[PDB]
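In what follows, a structure is listed as structure tokens, so that the remarks can point back to it.
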Amino acid sequence: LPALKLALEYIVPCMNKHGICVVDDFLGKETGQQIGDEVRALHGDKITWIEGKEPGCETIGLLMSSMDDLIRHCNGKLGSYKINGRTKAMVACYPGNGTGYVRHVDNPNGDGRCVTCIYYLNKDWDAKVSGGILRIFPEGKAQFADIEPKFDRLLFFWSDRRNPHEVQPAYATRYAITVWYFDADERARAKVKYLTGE
Ligand SMILES: Cc1cccnc1CN1CCC2(CC1)C(=O)N(c1ccc(-c3ccccc3)cc1)C(=O)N2c1ncccn1
Ligand SMILES: [Mn+2]
């Protein structure tokens, strides 16, 4: 599906109906492999915050710009949100050391973030061997979903209490990149609570 059709015919209806949406083969093999190389070159869990213009991060920047265009093509149809910006990218290297993340909500208290977008980099990742599954518990539903951290897979989900999630421990190093998109009204309300530079 082309980006306009992908947004309007798949991401929008899927987010509105389920609050979670998986796009496989988002950028293609060549672009995905370049992003994987850049992330491995960056120098317990290791988190680095990336704007996209740093040396050796050009293809990470391309991923970010591509996620931005896809969101733009949703034409304000994602929930009631007016999306006008996003965070930097959280580039994460998770060692396979048998630690996980307890069930949590990314934005439980109105900090501005409305959509979590995760891009995965793990080729031939077997969850039954290496672990690292993301388990999402959509609010009020009888079912939950385990998401495999597949190479070139883009995951969207609402960042608020609709999607508590936990991360299973892993036995091989996992790499993922996350951005969060802001709702204009929520982000404006968050900014009345303090002063510049604080
Ligand atoms: C690790 C993981 C894997 C899969 C799914 N979820 C998670 C965890 N969640 C995802 C990552 C998590 C915790 C929740 C998270 O949202 N923000 C975060 C917090 C605040 C803003 C912000 C930015 C601008 C304005 C307002 C707010 C942006 C991001 C972290 O800094 N985070 C984090 N996480 C681990 C180590 C350090 N920091
Ligand atoms: Mn999370």
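Chain A is numbered as in Swiss-Prot; shown residues: 188-230, 253-407, in order.
Cβ coordinates come from backbone N, Cα and C, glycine included.
Shown in sequence order, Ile207, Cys208 are the residues of the chain, 6+ apart in sequence, with a C-beta less than 8 angstroms from the C-beta of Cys201 (mutagenesis position). In Swiss-Prot, the entry for mutagenesis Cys201 to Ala states: Little change in enzyme activity. The structure shown retains the original residue.
With a 10 A radius on its CB, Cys266 (mutagenesis position) counts 22 other CB atoms from all the protein chains. Under mutagenesis, Swiss-Prot gives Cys266 to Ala with this note: Little change in enzyme activity.
Among the features that Swiss-Prot reports, domain 'Fe2OG dioxygenase' is placed at 291-392.
Non-local contacts of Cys302 (mutagenesis position) by the CB criterion (under 8 A, 6+ apart in sequence, same chain) comprise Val226, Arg227, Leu229, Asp254, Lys255, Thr382, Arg383, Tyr384. Look at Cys302 (mutagenesis position): DSSP puts it in a strand. The note that Swiss-Prot attaches to the published mutagenesis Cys302 to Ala is: Slight increase in enzyme activity.
For the mutagenesis experiment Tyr303 to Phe, the note given by Swiss-Prot reads: No effect.
As annotated by Swiss-Prot, Fe cation binding site applies to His313, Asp315, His374, with the evidence given as experimental evidence. Residue density at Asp315 (Fe cation binding site): 18 other Cβ atoms are found within 10 A of its Cβ, drawing on all protein chains shown.
In the three-state DSSP scheme, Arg383 (mutagenesis position) is classed as strand. Under mutagenesis, Swiss-Prot gives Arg383 to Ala with this note: Reduces enzyme activity by 95%.
Annotation source Swiss-Prot lists 2-oxoglutarate binding site at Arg383. The Cβ neighbour count for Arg383 (mutagenesis position), using a 10 Å radius over every protein chain in view, is 21.
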Binding-site residues (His313, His374), the one with most neighbouring Cβ atoms at 10 Å: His374
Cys201 (mutagenesis position): secondary structure state under DSSP, collapsed to three categories: helix
Summary of DSSP states over the domain 'Fe2OG dioxygenase' (291-392), given as helix, strand and coil counts: 4 helix, 51 strand, 47 coil
Residues among the recorded positions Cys201, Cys266, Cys302, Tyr303, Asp315 that border ligand 1 - Cβ under 6 angstroms, in sequence order: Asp315
C-alpha spacing of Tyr303 (mutagenesis position) relative to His313 (Fe cation binding site), in angstrom: 18
